[PDB]
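A short worksheet on the structure shown next.
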Amino acid sequence: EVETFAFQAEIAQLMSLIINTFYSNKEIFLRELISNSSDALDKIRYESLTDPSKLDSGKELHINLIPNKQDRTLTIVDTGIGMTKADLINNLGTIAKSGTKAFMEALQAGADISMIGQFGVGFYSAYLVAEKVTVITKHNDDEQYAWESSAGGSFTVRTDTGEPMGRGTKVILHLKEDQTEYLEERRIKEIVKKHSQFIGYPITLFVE
Ligand SMILES: Cc1cn(-c2ccc(C(N)=O)cc2)c2c1C(=O)CC(C)(C)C2
């Protein structure tokens, strides 16, 4: 069973702004997704200090960057806290609504798209380079889910029947035809070094 949901008006507005605004500094999407992964890793690591059994789903705390030229996808994998069904459908959307309002107000005042992470809606920068985003996630307190959206005001959520993850999140970016530079090893290495050199978890860039 695939469930279809409407994005709240503010989020659909944010997605349309990211997709339609002329902005050449698209590379910032990677630091934003790595930041989401780092925050998720900090959360599971902190929770594990009071409850060590929270790491029974996997002790390794890392980030993997996987390019796939055949599928035209860039995948950001983390072994962070993951997201529950409630996080995917309601909780993150609630914080995203207030974050969007503040971001769009800041943009009107003269701020640029690269400041998106300060408003906690950095995940949506994925739409600067991706025509579709698939999010596979597994939280300790819930099942493995697949969230997906090609924007257009809707997203889907289904129980994932793919390879079991243990715990964490996979953000699969189905890249736009003209954004294939983000599949090149030297381009990804350059972006990681420039914006994510001090992330407190190992970042492994997979090769093809
Ligand atoms: C806000 C927000 C933040 N994140 C997000 C993305 C990734 C991670 C992680 N753990 O790697 C954490 C949070 C999402 C949002 C959304 O509205 C849409 C979403 C629920 C599909 C994703």
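In chain A, numbers come from Swiss-Prot; the residues present are 16-223, in order.
For this deposited structure, the header notes the method as X-ray crystallography, 1.7 Å.
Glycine is treated like the rest: Cβ placed from N, Cα and C.
Under mutagenesis, Swiss-Prot gives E47 to A with this note: Strong ATP-binding. Strong interaction with HSF1, HIF1A, ERBB2, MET, KEAP1 and RHOBTB2. No effect on interaction with TSC1. Reduced to three states, the DSSP call for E47 (mutagenesis position) is helix. In sequence order, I131, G132, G137, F138, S140, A141 are the residues of the chain that are 6 or more apart from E47 (mutagenesis position) and have a CB within less than 8 Å of its CB.
DSSP assigns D93 (mutagenesis position) to a strand in the three-state reduction. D93 to A appears in Swiss-Prot as a mutagenesis experiment; the accompanying note says: Impaired ATP-binding. Strong interaction with HIF1A, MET, KEAP1 and RHOBTB2. Loss of interaction with HSF1 and ERBB2. Los of interaction with TSC1.
Annotation of the published mutagenesis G97 to D in Swiss-Prot: Abolishes ATPase activity; the original residue is retained in the structure shown. Neighbours of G97 (mutagenesis position), defined as other CB atoms within 10 A of its CB across all chains, total 26.
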Original post:
Cβ distance under 8 Å to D93 (mutagenesis position), same chain, sequence separation 6 or more: which residues?
Top reply: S52, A55, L56, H77, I78, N79, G183, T184, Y216
